[PDB]
Amino acid sequence: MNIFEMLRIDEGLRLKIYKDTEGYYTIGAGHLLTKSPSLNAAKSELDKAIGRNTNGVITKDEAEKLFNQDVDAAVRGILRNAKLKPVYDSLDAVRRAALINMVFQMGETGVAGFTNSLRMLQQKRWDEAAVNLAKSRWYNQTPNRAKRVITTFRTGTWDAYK
Ligand SMILES: [Cl-]
Ligand SMILES: [Cl-]
């Protein structure tokens, strides 16, 4: 198991524009296109991302390319973030993937906001962090996914994904 396989299970890989859990236009493995209600705006953003007139449909390779870019950007966002970097540096390889997953889903700013959970993770207080992580909109809105990531932080294993 690795970060790509993990996110692929969590996000899937749709080749046609679709709406995410929040109702926003997205494509591929969770690649948000726009928060605007306009399909046209979405198609515009898509064509600009891919560099061709797509008509709302992309190929698998194109989807994977967006995926690779997005994982890369999440990692780099963490590394540049003053609140996130120290946490990431303190964790083992499995837990690092879990932090990447949250950043991928909610953005650096969003995760950087889990102040208390981050401190707990840094201190290696696993069960405490897991409880704190669950007290959030994130957990209430996407419980199954959140449970998988939390278990990953709690155990340091990939059991939730196997
Ligand atoms: Cl892009
Ligand atoms: Cl879920």
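Positions of Cβ are set from backbone N, Cα and C atoms, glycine also.
According to Swiss-Prot:
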ACT_SITE  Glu11  active site, proton donor/acceptor
ACT_SITE  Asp20  active site, proton donor/acceptor
BINDING   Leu32, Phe104, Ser117, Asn132  substrate binding site
MUTAGEN   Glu11 to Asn  Loss of 84% of enzymatic activity
MUTAGEN   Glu11 to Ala, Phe, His, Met or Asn  Complete loss of enzymatic activity
MUTAGEN   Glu11 to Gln  Complete loss of activity
MUTAGEN   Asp20 to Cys  Nearly no effet on specific enzymatic activity
MUTAGEN   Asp20 to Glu or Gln  Loss of 99% of enzymatic activity
MUTAGEN   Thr26 to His  Facilitates transglycosylation more effectively than hydrolysis; covalently bound substrate
MUTAGEN   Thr26 to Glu  Complete loss of activity at neutral pH; covalently bound substrate
MUTAGEN   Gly30 to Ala  Almost complete loss of enzymatic activity
MUTAGEN   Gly30 to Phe  Almost complete loss of enzymatic activity. The enzyme is destabilized by 1.5 kcal/mol
MUTAGEN   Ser117 to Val  50-fold decrease in enzymatic activity
MUTAGEN   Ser117 to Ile  500-fold decrease in enzymatic activity
MUTAGEN   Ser117 to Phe  10-fold decrease in enzymatic activity
MUTAGEN   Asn132 to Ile  5-fold decrease in enzymatic activity
MUTAGEN   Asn132 to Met or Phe  2-fold decrease in enzymatic activity
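Here the features listed in Swiss-Prot are placed on the structure.
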residue	record	Cβ contacts under 8 Å, 6 or more apart
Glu11	mutagenesis position	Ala29, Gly30, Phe104
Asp20	mutagenesis position	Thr26, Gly30, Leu32
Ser117	mutagenesis position	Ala129, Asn132, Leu133
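If you draw a 10 Å sphere around the CB of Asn132 (mutagenesis position), it holds 19 other CB atoms from the protein chains shown.
Within 10 Å of the C-beta atom of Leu32 (substrate binding site) sit 16 other C-beta atoms, taking all shown protein chains into account.
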